[PDB]
Amino acid sequence: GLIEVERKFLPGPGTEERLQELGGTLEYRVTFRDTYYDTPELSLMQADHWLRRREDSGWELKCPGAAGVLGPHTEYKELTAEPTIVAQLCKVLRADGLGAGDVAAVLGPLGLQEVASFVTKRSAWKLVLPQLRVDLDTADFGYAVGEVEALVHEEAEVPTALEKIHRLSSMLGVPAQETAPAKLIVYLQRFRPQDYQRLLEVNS
């Protein structure tokens, strides 16, 4: 139950320089491979849940922290304990008690399948005020996207995190009303358009 509060944006030529000028430091660069999973009907995505396997690492379910109330794609609790990931997968897909301690065992009984696997290179920036993060991601299919991010522990901490993230974003030059899609979504646009389209359709 670590809570990610986030705002994606398309980085510009001056993004990194502005981050430096604000006292930000580049903490690490990292390449990782992620495989995303869903049912044929895309039940998780439609529920704004995001299941992936970080290759060589472990599983993660992103669970929306304020569905309905907040605008979408703003707040996620990141589940990494597999017994909890399973419990929650069964909850959203409406399967019963499976008796499952692990996701791999749960994949077939729940009708979950691989929908994407791709490599990302990340530059991870921190701002040391108690801290904000700015990840700059370039996926292996050419899409560059950024994310201003706060990690909190309490849902009570979320309104403040939002304000902080909104304010950092302005200072980086991101128009109040700009949005940018997740890497996964540009992946579907490019390689599985029929899935991208069904997601825009059913979301109307």
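Following Swiss-Prot, chain A residues are numbered 4-132, 140-214, in order.
Each Cβ is built from the backbone N, Cα and C atoms, and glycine gets one as well.
These come from Swiss-Prot:
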{"type": "BINDING", "residues": "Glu7, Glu9, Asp145, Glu157, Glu159", "note": "Mg(2+) binding site"}
{"type": "BINDING", "residues": "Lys11, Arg55, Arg57, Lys65, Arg125, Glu157, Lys193", "note": "substrate binding site"}
{"type": "MUTAGEN", "residues": "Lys11 to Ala", "note": "Mildly decreases enzyme activity"}
{"type": "MUTAGEN", "residues": "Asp37 to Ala", "note": "Strongly decreases affinity for thiamine triphosphate and enzyme activity"}
{"type": "MUTAGEN", "residues": "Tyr39 to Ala", "note": "Strongly decreases affinity for thiamine triphosphate and enzyme activity"}
{"type": "MUTAGEN", "residues": "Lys65 to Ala", "note": "Strongly decreases enzyme activity. No effect on affinity for thiamine triphosphate"}
{"type": "MUTAGEN", "residues": "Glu81 to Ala", "note": "Mildly decreases enzyme activity"}
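Positions of Swiss-Prot features highlighted on the structure.
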residue: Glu7; record: Mg(2+) binding site; Cβ contacts under 8 Å, 6 or more apart: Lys65, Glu78, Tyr79, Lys80, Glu81, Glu159, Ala160, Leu161
residue: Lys11; record: mutagenesis position; Cβ contacts under 8 Å, 6 or more apart: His76, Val155, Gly156, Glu157, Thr189, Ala190, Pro191, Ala192
residue: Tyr39; record: mutagenesis position; Cβ contacts under 8 Å, 6 or more apart: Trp53, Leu54, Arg55, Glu117, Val118, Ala119, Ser120, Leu194
residue: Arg125; record: substrate binding site; Cβ contacts under 8 Å, 6 or more apart: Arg32, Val33, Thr34, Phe35, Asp145, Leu146, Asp147
residue: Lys193; record: substrate binding site; Cβ contacts under 8 Å, 6 or more apart: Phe121, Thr123, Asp147, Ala149, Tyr153, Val155
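Fewest other C-beta atoms within 10 Å: among the recorded positions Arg55, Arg57, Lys65, that description fits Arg57. A gap of 20 Å separates the Cα atoms of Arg57 (substrate binding site) and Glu9 (Mg(2+) binding site).
For the substrate site listed in the record, the two most distant Cα atoms among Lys11, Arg55, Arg57, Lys65, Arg125, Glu157, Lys193 lie 20 Å apart. According to DSSP, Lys193 (substrate binding site) sits within a helical segment. A simple way to gauge crowding: the CB of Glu157 (Mg(2+) binding site) has 19 other CB atoms within 10 angstroms, across all the protein chains here. Same-chain residues at least 6 positions away in sequence with a Cβ under 8 Å from that of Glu9 (Mg(2+) binding site) are, in sequence order, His76, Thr77, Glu78, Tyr79, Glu157, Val158, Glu159, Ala160, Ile175.
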